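These notes concern the structure reproduced below.
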Amino acid sequence: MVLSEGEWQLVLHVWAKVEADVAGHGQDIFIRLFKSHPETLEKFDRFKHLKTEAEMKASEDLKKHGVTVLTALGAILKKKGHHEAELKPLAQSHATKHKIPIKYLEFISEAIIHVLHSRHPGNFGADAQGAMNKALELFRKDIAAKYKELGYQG
Ligand code: HEM
């Protein structure tokens, strides 16, 4: 699949807002993910002990992790589709070291959309959300293709 320049512009416009506070967006996204799909928390040995949202918000390590994840996702989005190089190491670590099913990538994509919708309604209308969903589906499609090449079905 391919996004038009117009769709990329909608994606990058709202992402520019996210970049005004990466750490804050990272926390909301992971808390949303862990609360909506608790099973995903079991994949993080470093955070699986967190019991409440209060504990999650207070975790310095979780906040730092969120910045690392969003920064990588941002680098990929800014390539506007030409992200083959950025995807390689990401796909290998998540398929071989962390063992993350495509299903879980769908869950975090939902968390991202939810948080952007909550925080940036003025820059995340129907068209912009459609553009973001398309960019995330492209991301998941390409990561899935790499998973297969690497020998991981998940
Ligand atoms: C938006 C998609 C995602 C991106 C861009 C992303 C990015 C990253 C990055 C950059 C790291 C650190 C470097 C590395 O280990 O490769 C990381 C670590 C990790 N990711 Fe992801 N990730 C994504 C989705 C997920 C999902 C959905 C899970 C599973 C619920 C997951 C589980 C992990 C784990 C377990 C680690 C190691 C954390 C640690 O022990 O420090 N990731 N991810």
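Residue 1 is the first one shown; counting continues down the chain.
Quick check of the header: X-ray crystallography, 2.0 Å.
Heads up, the Cβ atoms here are built off N, Cα and C, so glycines get one too.
Annotation source Swiss-Prot lists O2 binding site at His65, citing experimental evidence. Under the DSSP three-state reduction, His65 (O2 binding site) is assigned to helix. Residues near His65 (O2 binding site) in space but far in sequence (CB under 8 A, at least 6 apart, same chain), listed by position: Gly26, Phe30, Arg46, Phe47.
The nitrite binding site feature in Swiss-Prot is assigned to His65; the stated evidence is similarity to another entry.
Under the DSSP three-state reduction, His94 (heme b binding site) is assigned to helix. Residues or ranges marked as heme b binding site by Swiss-Prot on the basis of experimental evidence: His94.
Quoted from Swiss-Prot, the note on natural variant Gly122 to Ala is: In metmyoglobin. Around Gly122 (variant position), a 10 Å sphere centred on its CB holds 9 further CB atoms from the protein chains shown. Secondary structure at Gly122 (variant position), as computed by DSSP, is helix.
Residue pair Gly122 (variant position) / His94 (heme b binding site) shows a Cα separation of 34 Å.
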